[PDB]
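J.: Got a structure for you, written out below as structure tokens; questions coming shortly.
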Amino acid sequence: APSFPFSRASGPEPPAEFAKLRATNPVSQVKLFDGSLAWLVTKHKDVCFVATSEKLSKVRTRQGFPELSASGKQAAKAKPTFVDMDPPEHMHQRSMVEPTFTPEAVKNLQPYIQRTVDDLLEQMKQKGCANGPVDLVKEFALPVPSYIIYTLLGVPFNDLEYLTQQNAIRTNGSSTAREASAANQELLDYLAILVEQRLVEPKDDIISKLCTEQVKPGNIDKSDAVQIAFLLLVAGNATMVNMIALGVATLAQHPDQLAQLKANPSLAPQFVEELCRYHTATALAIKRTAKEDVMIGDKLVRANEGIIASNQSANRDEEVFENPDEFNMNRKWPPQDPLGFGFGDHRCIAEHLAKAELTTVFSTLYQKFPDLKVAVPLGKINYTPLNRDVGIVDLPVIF
Ligand code: HEM
């Protein structure tokens, strides 16, 4: 049984192990850091199965849950939020914050999203270019999702820049454990303040909604509200940043498609669709423990055994996506759902918001800067460590 998680084949590539497993051992056992075993599911059909089976659980206090790291096991001790709940608890809490993320609400947020992107682009533009190349991540990829989620949560405008930086420290590779923990606790303390403030004087934001609709009524307590807000913040911000950076790098890697996108920004949604399939920046979230014996393919997963369903592998499943390793924004999509945002009940609550942010970025970026170019050789891009989800740390660009 090989050690898992695997390491990416290279900067922009997924672990090489998946393709081989999909072809000769679709459901196999892998070894976790603590020596425990878990079943790794690699085929699309099987990942969908794992994502929806009611015989499987997300509760981390269940023996057999596939924790992939030491900190993961320790974090499982805290009171859980809907991300780690099974029905009916899951939807009971998730539904408390769903409203802001529906396709309709996101559609209505479009002008705000566009406005946020335009402003950041305009700033990045005045950030000059005569003084050398600028870092697209620090100047654009990072603040776009950060400002949007912070603003949606209820953070005032003047606090955005500082909080964006602090939340970034939480996951920065350069950050020490101490710095990361401090930023983490700092954000939690700040949200606790906002919750106290919004309880007294609610505004038009998620935190306020939690306070008035759930805290005051006594459905949840203040700390719960804080944890739900924190979850919405940290769950996908880092991923958003990486996806934006990865999209820019990918376009540079395929001049033909960049030319096509420049000539037709209306192709942004298709490009984002292909981007979320090709670069599965969140590939270790579909994990479960078997509540009872379950058969998957030619394997029997016994009660209390853990399962890791790789949506990254599923998105490269040759049986579903033709020429899966080819990035093609003009790709002819099959009826099967790409799994960049998961599947089933737990499917990313912000899938629509995330795609809207990406679509806005890629339909505006090259209209603002038609000659935007990565300022270093593509093969020199600074990707995240290979033992981590795919992403880019920094990306110098000129325009
Ligand atoms: C483009 C970036 C994003 C990608 C690719 C992504 C992908 C995912 C994936 C694969 C999952 C696991 C779904 C499952 O269990 O099947 C997930 C869950 C989740 N994501 Fe994201 N996500 C993104 C952005 C966001 C953003 C912007 C937020 C916050 C505003 C967010 C909040 C969450 C939450 C709270 C969950 C847990 C949902 C649940 O368990 O019910 N995600 N995301």
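Using Swiss-Prot numbers, chain A covers 5-403, in order.
Header entry for method reads X-ray crystallography, 1.7 Å.
Cβ coordinates come from backbone N, Cα and C, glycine included.
According to Swiss-Prot, the mutagenesis experiment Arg64 to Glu carries the following note: Impairs interaction with NADH. Record note (Swiss-Prot), mutagenesis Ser73 to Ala: Decreases the NADPH-dependent activity. The unchanged residue is displayed. Annotation of the mutagenesis experiment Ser75 to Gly in Swiss-Prot: Improves the NADPH-dependent activity. What Swiss-Prot says about the mutagenesis result for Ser75 to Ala is this: Decreases the NADPH-dependent activity. One mutagenesis experiment named in Swiss-Prot is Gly76 to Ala, and its note says Decreases the NADPH-dependent activity. Among the mutagenesis experiments that Swiss-Prot reports, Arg174 to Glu is described with the note: Impairs interaction with NADH. According to Swiss-Prot, the feature heme binding site maps to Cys352. Among the sequence features in Swiss-Prot, the mutagenesis site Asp393 to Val or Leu is noted as follows: Impairs catalytic activity.
Could you place the listed features in the three-dimensional structure?
T.: If you take the C-beta of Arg64 (mutagenesis position) and look for same-chain residues 6 or more apart in sequence within under 8 angstroms, you find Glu71, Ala80, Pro84, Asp88.
Using a 10 Å Cβ-Cβ cutoff, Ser73 (mutagenesis position) registers 13 neighbours.
Within 10 Å of the C-beta of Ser75 (mutagenesis position) we count 11 further C-beta atoms, all protein chains included.
Mapped onto three states, the DSSP output places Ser75 (mutagenesis position) in helix.
For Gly76 (mutagenesis position), the Cβ neighbour count at a 10 Å cut-off comes to 17, with all displayed protein chains included.
Under the DSSP three-state reduction, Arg174 (mutagenesis position) is assigned to helix. Non-local neighbourhood of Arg174 (mutagenesis position): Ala184, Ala187, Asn188, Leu191, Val238, each in the same chain, at least six residues away, with C-beta under 8 Å from its C-beta.
Secondary structure at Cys352 (heme binding site), as computed by DSSP, is coil.
Taking a C-beta cut-off of under 8 angstroms and a sequence separation of 6 or more, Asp393 (mutagenesis position) has the following same-chain neighbours: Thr243, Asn246, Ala285, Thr286, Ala287, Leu288.
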J.: What is the interatomic distance between the Cα atoms of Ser75 (mutagenesis position) and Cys352 (heme binding site), given in whole Å?
T.: 23
J.: Whole-number answer please: how many Å between the C-alpha atoms of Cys352 (heme binding site) and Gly76 (mutagenesis position)?
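T.: Approximately 20 Å lies between the Cα of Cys352 (heme binding site) and that of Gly76 (mutagenesis position).
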J.: According to DSSP, does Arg64 (mutagenesis position) sit in a helix, a strand, or coil?
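T.: It is coil.
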J.: Taking ligand 1 as the reference, state which of the recorded positions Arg64, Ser73, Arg174, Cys352 have a Cβ closer than 6 Å to one of its atoms.
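T.: Only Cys352 meet the Cβ criterion.
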